[PDB]
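In what follows, a single structure is set out as structure tokens and then discussed.
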Amino acid sequence: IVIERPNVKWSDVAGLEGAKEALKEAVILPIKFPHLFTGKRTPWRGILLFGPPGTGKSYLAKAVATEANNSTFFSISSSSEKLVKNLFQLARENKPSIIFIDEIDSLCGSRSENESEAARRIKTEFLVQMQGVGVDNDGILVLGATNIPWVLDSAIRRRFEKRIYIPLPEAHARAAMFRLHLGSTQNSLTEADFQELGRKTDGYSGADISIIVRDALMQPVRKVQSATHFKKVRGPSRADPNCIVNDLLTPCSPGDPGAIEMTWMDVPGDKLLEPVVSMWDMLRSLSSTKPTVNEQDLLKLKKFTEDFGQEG
Ligand SMILES: Nc1ncnc2c1ncn2[C@@H]1O[C@H](COP(=O)(O)OP(=O)(O)O)[C@@H](O)[C@H]1O
């Protein structure tokens, strides 16, 4: 449904050097330098991003969605469904355009034979759109995401000539994801800290880490809400940062010199000085969270890789 353009720069996507290049070569260059991809170099029709969950598929998708030079981006997902015909339409009308279908593994059921009457109808609607009588020769590419690609139907799988794997982040990659998600928020983690976190999250996916930071990140909020005492520290003016004040209030332990008796209720709106997210927090946040992506994922996944190679 969403017909937007996001703001996820390659920089934000950590790791995935090759995915990045592979996607530049098949999506961005053909757009910028059309004369280069004519004749025998017509870019592939559909790319299929696949691999363990939370490794970057959807995310990376938005990356190309931003790096698409005004080349309108269309995104749909698992959700009278002739609206498929309708999607490709506005797409051809606005070429060059991209189509991203998250978790394409939706329309299928190649395990326990999950079968529906008209879902067999929904598939073929699009399964036909791939060629089109009125050739969509246009600069239109179809992106497909999936964490369970083997359950895919050869019918669709084989309309994606170029397929890309999206792996579990390596060390350096993790570290950056910690710094990235932390964003520009007040904290106190040193480089050596990120690297140490990177080393600790061995085997975690990118979504796992994001789930971690989003938690630790909320640590200074809890401390402020659940506090019982507040010191009276000195720090930047809430209304004008470059003007220190010796007036701000910050939550602190009852057993601390300068500890006033009162909760956030009393703390004025513009005198609150929040704590900085710390390494002790991220670690506590890391502990109560364990990697989900087990070897089966890569196991039944390694299969698809070998037994299907390209041409799907
Ligand atoms: N390689 C990555 N770089 C930065 N963030 C990532 C990466 N992979 C996953 N994430 C995080 O997880 C989310 C995207 O998950 P995707 O949508 O990548 O999961 P799927 O890959 O869809 O399971 C984003 O919100 C992002 O914060």
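The numbers used for chain A are those of Swiss-Prot, and the residues that appear cover 124-202, 212-444, in sequence.
Header says: X-ray crystallography, 3.2 Å.
Just so it is clear, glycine is given a Cβ too, placed from its N, Cα and C backbone atoms.
Remark: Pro176 (ATP binding site) has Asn279, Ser337, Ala339, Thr424, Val425, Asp429 as non-local neighbours, by Cβ distance under 8 Å and separation of at least 6 in sequence. Secondary structure at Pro176 (ATP binding site), taken from DSSP and collapsed to helix, strand or coil, is coil. As annotated by Swiss-Prot, ATP binding site applies to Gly174, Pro175, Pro176, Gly177, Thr178, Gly179, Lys180, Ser181.
Looking at Swiss-Prot, the entry for mutagenesis of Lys180 to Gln says: Defective in ATP-binding. Causes membrane association. Induces vacuolation of endosomal compartments and impairs cholesterol sorting. Annotation for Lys180 (mutagenesis position): spatial neighbours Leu172, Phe173, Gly174, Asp234, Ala277, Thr278, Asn279, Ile298, criterion Cβ-Cβ under 8 Å with sequence separation of six or more.
According to DSSP, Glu235 (mutagenesis position) is assigned to coil rather than to any helix or strand. The annotation that Swiss-Prot gives for the mutagenesis experiment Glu235 to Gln reads: Defective in ATP-hydrolysis. Causes membrane-association. Induces vacuolation of endosomal compartments and impairs cholesterol and protein sorting. Increased perinuclear localization.
Calculated from the flanking Cα atoms, the unmodelled 9-residue segment between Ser202 and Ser212 spans 13 Å. In sequence order, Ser181 are the binding-site residues from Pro175, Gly177, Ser181 with a C-alpha within 10 Å of the C-alpha of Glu235 (mutagenesis position).
Sorting the binding-site residues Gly174, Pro175 by the number of other Cβ atoms within 10 Å puts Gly174 first. Residues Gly174, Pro175, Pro176, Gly177, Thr178, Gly179, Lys180, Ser181 make up the record's ATP site, and a Cβ search at 8 Å around their centroid adds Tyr182, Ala277, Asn279, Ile298, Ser337, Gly338, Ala339 from the same chain. Each of the binding-site residues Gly177, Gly179 was ranked by the number of other C-beta atoms within 10 Å, and first place falls to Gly179.
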